[PDB]
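As structure tokens, the structure follows; a few thoughts come after it.
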Amino acid sequence: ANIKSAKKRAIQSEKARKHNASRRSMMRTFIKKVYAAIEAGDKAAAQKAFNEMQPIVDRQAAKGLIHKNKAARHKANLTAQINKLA
Amino acid sequence: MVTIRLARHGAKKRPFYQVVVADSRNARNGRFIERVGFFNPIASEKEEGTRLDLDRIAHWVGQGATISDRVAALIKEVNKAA
Amino acid sequence: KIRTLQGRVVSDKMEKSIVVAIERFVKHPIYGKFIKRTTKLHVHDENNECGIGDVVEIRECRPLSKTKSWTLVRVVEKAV
Amino acid sequence: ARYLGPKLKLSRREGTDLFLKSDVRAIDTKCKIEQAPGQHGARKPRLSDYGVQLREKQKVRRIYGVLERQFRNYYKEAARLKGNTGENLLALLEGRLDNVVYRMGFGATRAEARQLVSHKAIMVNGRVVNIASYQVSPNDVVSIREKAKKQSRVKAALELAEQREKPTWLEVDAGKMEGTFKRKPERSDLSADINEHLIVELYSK
RNA sequence: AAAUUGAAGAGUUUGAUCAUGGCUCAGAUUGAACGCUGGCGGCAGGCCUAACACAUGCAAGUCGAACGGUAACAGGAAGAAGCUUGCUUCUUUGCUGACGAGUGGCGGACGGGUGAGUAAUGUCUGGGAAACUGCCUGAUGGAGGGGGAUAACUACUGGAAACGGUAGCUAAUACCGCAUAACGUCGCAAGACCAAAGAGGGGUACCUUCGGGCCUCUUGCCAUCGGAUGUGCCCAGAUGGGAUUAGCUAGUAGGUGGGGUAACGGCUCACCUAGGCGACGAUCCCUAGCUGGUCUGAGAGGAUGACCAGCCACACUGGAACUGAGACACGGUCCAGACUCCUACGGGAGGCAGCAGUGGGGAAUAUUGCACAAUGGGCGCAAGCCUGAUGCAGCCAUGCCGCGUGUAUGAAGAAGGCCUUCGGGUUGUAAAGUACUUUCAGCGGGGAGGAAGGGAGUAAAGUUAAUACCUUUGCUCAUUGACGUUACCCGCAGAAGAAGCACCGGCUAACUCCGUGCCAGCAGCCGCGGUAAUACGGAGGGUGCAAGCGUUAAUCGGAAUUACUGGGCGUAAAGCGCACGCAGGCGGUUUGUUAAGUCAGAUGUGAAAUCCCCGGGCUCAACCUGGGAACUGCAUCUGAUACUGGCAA
Ligand SMILES: [Mg+2]
Ligand SMILES: [Mg+2]
Ligand SMILES: [Mg+2]
Ligand SMILES: [Mg+2]
Ligand SMILES: [Mg+2]
Ligand SMILES: [Mg+2]
Ligand SMILES: [Mg+2]
Ligand SMILES: [Mg+2]
Ligand SMILES: [Mg+2]
Ligand SMILES: [Mg+2]
Ligand SMILES: [Mg+2]
Ligand SMILES: [Mg+2]
Ligand SMILES: [Mg+2]
Ligand SMILES: [Mg+2]
Ligand SMILES: [Mg+2]
Ligand SMILES: [Mg+2]
Ligand SMILES: [Mg+2]
Ligand SMILES: [Mg+2]
Ligand SMILES: [Mg+2]
Ligand SMILES: [Mg+2]
Ligand SMILES: [Mg+2]
Ligand SMILES: [Mg+2]
Ligand SMILES: [Mg+2]
Ligand SMILES: [Mg+2]
Ligand SMILES: [Mg+2]
Ligand SMILES: [Mg+2]
Ligand SMILES: [Mg+2]
Ligand SMILES: [Mg+2]
Ligand SMILES: [Mg+2]
Ligand SMILES: [Mg+2]
Ligand SMILES: [Mg+2]
Ligand SMILES: [Mg+2]
Ligand SMILES: [Mg+2]
Ligand SMILES: [Mg+2]
Ligand SMILES: [Mg+2]
Ligand SMILES: [Mg+2]
Ligand SMILES: [Mg+2]
Ligand SMILES: [Mg+2]
Ligand SMILES: [Mg+2]
Ligand SMILES: [Mg+2]
Ligand SMILES: [Mg+2]
Ligand SMILES: [Mg+2]
Ligand SMILES: [Mg+2]
Ligand SMILES: [Mg+2]
Ligand SMILES: [Mg+2]
């Protein structure tokens, strides 16, 4: 890039991209674990995974990696499925 | 940020500023929410040099609009003249 | 108190939905002769209670499908 | 931007006195007024209605020293104004500063009055006005400036002024060389051989 | 009170007439181009064609009051020396004023450009709910205690360069935990869970490791709920041409459920149902950015969308995501392509549809200008810095408006030219001469206004422990203008520096002579020209416009010649060969009811500018501007029930 601020913005955007990718992948991993627990049908294991997942999505939403609405939607969906499970 | 500022239309070497309330991002002589008076720097001294609808100005200021230095100067000068 | 349209059901072969035709008089823009114009709207019909030809009262709502944005408030007359 | 050529030629073409000379001398002692200018002036033209309309417009224009563009704008303004279109056109024409100066008699002719206006010799409300087409309004005071009041031509012109008919709607004090435009002149007080309705037709053909 | 007041025809078919009918002209307007000519000023305007390619220089930075620091310059402090004894000199010391590079915060998503695409994912009008919203603003509370790094830097090192690579070092308002938690999120509840950052100014005492702690003020950070602004989304109507395009559509149409989004949603899936659109024109093709508006028109309309403003789309072509409140991003990233360029041939760089400018295309469209003084915009406590936005200047008669190019007198009707039936007539008061003035240009002198502010001191009121600091309010001082030698005013000189273009057969205002001889030539149509041509060319005279005038191109008008207002069809162009008949259009008469159409009233809205009315300011006008009318519409509500419609009889 030709402009001085443009170069620095590109560098900062790459750094932020790597940090955000790490944290977002962590959150998605913890969600997919509870989805696999649901697909295995154990209420207890899925509840353990859900109550460990809950504090992390709220913190990432508060830190701006995702929206509060997205975190709340995830919590609502998982609670719905877990309660609807036998 | 809502701001109260002057939209200079006038003519060459004969400016006639129009006090307008607008989003600060829009261009100067562009989209404005509401006009609240006028100011003519050149004055015959028998004309109305500045007219300000202070009530609507206060309404928007209370809502949270900021004020350009020149609009604040105009408001202060008219209230001082009164 | 609520904006509303009135029309007749022209087709009900869809699951939980119906298409209603709203007809109105409009003065022709140039010539002037009042001409009938029709607007067909895909309407949401829970319970599929509307038969073809029925006259139904409709109101606008949120998008319910790709095309459905109106819901049936009441049936006015049915099975003419 | 102004007609500078011979003046009596226009009067000969229009077939009447246009007051393009001071008047001190009878115009028939200065030219063959009753004959059209040119090699074939003696022949008489069987003139069409369009011809007579054009001749009427040209007569008024050459009386007031106004060119076609300015006269067209005057007609547009008169048509816009409320009331009889021809009458307000005549009022607008008679409201020119040079015409007012000539009526008050500071110039022997409208051209001399126009030169007086142009050369910073006329004041309106104590302000120097140098534009010929300045519209004078009722209750205006037009005065000769002190510095230009000693010009011999104005003191000469006041005699011709007192020898022609005195307009009703102007009050002129010749001693102080100041005058008051009391009111806009009506149709009846100015000459009745101007067929303004011909001009109204010409600007609607 | 006012918001209108408003409409012209002519030539041409025939031996002559009336009609039908086409062609042509007279009017305005232009982002105009060309030809002849050309003084000044004000305002406005200036690649419509190649979104063709681009040399060069500028168009996005800012904060030391977030931080580590000191490369540079200015100090100081130590510090010896030249030696004049401190007049300087070298050397450290980020100790100070500040600041290159760097981390970090905010801003590059605004401002500016263009109209390729787009016939509806767009725009205009009117509605709506299922959403977000940096900075701004109101309220309510918090603001605890830790941790591991990484730039900068140093060392080594690859490459021609671009750009890198390995190893150590340091900091924060960078990053990550842990504590804390409701009116916040999830849930029916029960509960569960979730955050933060300091910095600056001053300081009575008091403690102190002399750093500070501590008090106070200002600003900053976190959470929730609002306000406003902006944005995303949904519906209806409107929004070109073609029917020598009649059928189109399988995520297509709907449903259940899962997933995804800030949000509803075939947005995406899995399955089920087999639908959806269309003659009220779907689909397909061609063409085109839309609107307020502009030109024209009496009006309805026709055309049009330059400049100003609102909206959309694009940023070499195609595609994609990331950061972020906001982009799938003009002067950001990655990939592909065509180009152009650097080379060590391995590799790389670039995107004027930003401002000037170059080449090219074309009939045709300008300066590689000055300034941040005013209005805004970004950062900042502020000073201030940046700003080809903007304010101004330069170029052009491109348009509109104004002004001058002299005024008066002047018959010997001079001379000369032209005509002459030879007497004269005409150019013509025209000139000359004789009087007068000096606008504008030229020279000299004065001089507004665009300037508000900001900085320093003072004083008073807050302030709190504090007459500190800071905020507000005064008062005092010296200052801030690109334009600019400004507008404007005063003085000098001298009529002195300044008039062209088209036409003259009829339409259409203005006529003769000479030359020419159906040749040369003219022409918008009718038409001219073959021996006296008012039509060709020259002269004299005249007519119309005027610093312009003519020619061409394009739109409306005239054109009632797409006729809705406002036309026709026996013979002039025009009644299908005839009948039935579906969709569609219309429908006898009475009563009731309905309020759909219709009418009345009210509300909201119809952005600003433009048009119009009454005024105001530039010496007038153009131009700028105040208030109003208007924007004939759309939607909602309450009324009227004659007419049309629905229903009933
Ligand atoms: Mg002019
Ligand atoms: Mg242009
Ligand atoms: Mg720095
Ligand atoms: Mg823009
Ligand atoms: Mg902490
Ligand atoms: Mg550290
Ligand atoms: Mg916690
Ligand atoms: Mg933090
Ligand atoms: Mg259009
Ligand atoms: Mg669903
Ligand atoms: Mg949808
Ligand atoms: Mg196009
Ligand atoms: Mg018409
Ligand atoms: Mg885009
Ligand atoms: Mg290009
Ligand atoms: Mg691209
Ligand atoms: Mg993001
Ligand atoms: Mg882009
Ligand atoms: Mg950008
Ligand atoms: Mg560029
Ligand atoms: Mg350019
Ligand atoms: Mg060329
Ligand atoms: Mg500035
Ligand atoms: Mg710069
Ligand atoms: Mg600059
Ligand atoms: Mg002679
Ligand atoms: Mg001068
Ligand atoms: Mg000043
Ligand atoms: Mg004639
Ligand atoms: Mg001959
Ligand atoms: Mg000819
Ligand atoms: Mg001859
Ligand atoms: Mg000829
Ligand atoms: Mg033409
Ligand atoms: Mg017509
Ligand atoms: Mg006919
Ligand atoms: Mg026939
Ligand atoms: Mg028949
Ligand atoms: Mg019927
Ligand atoms: Mg009936
Ligand atoms: Mg109704
Ligand atoms: Mg408006
Ligand atoms: Mg005035
Ligand atoms: Mg106004
Ligand atoms: Mg009825």
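We number chain C the same way Swiss-Prot does; the residues here are 4-83, in that order.
Header says: electron microscopy, 3.1 Å.
Each Cβ is built from the backbone N, Cα and C atoms, and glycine gets one as well.
A natural variant is reported in Swiss-Prot for this position, C:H31 to P, and the note states: In neamine-resistant mutant nea301. According to Swiss-Prot, the natural variant C:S68 to F carries the annotation: Prevents 30S subunit assembly at 42 degrees Celsius.
Looking at C:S68 (variant position) and C:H31 (variant position), their Cα atoms lie 34 Å from each other. Taking the Cβ of C:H31 (variant position) as reference, residues of its chain lying under 8 Å away and at least six apart in sequence are, in sequence order, C:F37, C:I38. For C:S68 (variant position), the number of other Cβ atoms no farther than 10 Å from its own Cβ, over all displayed protein chains, is 11.
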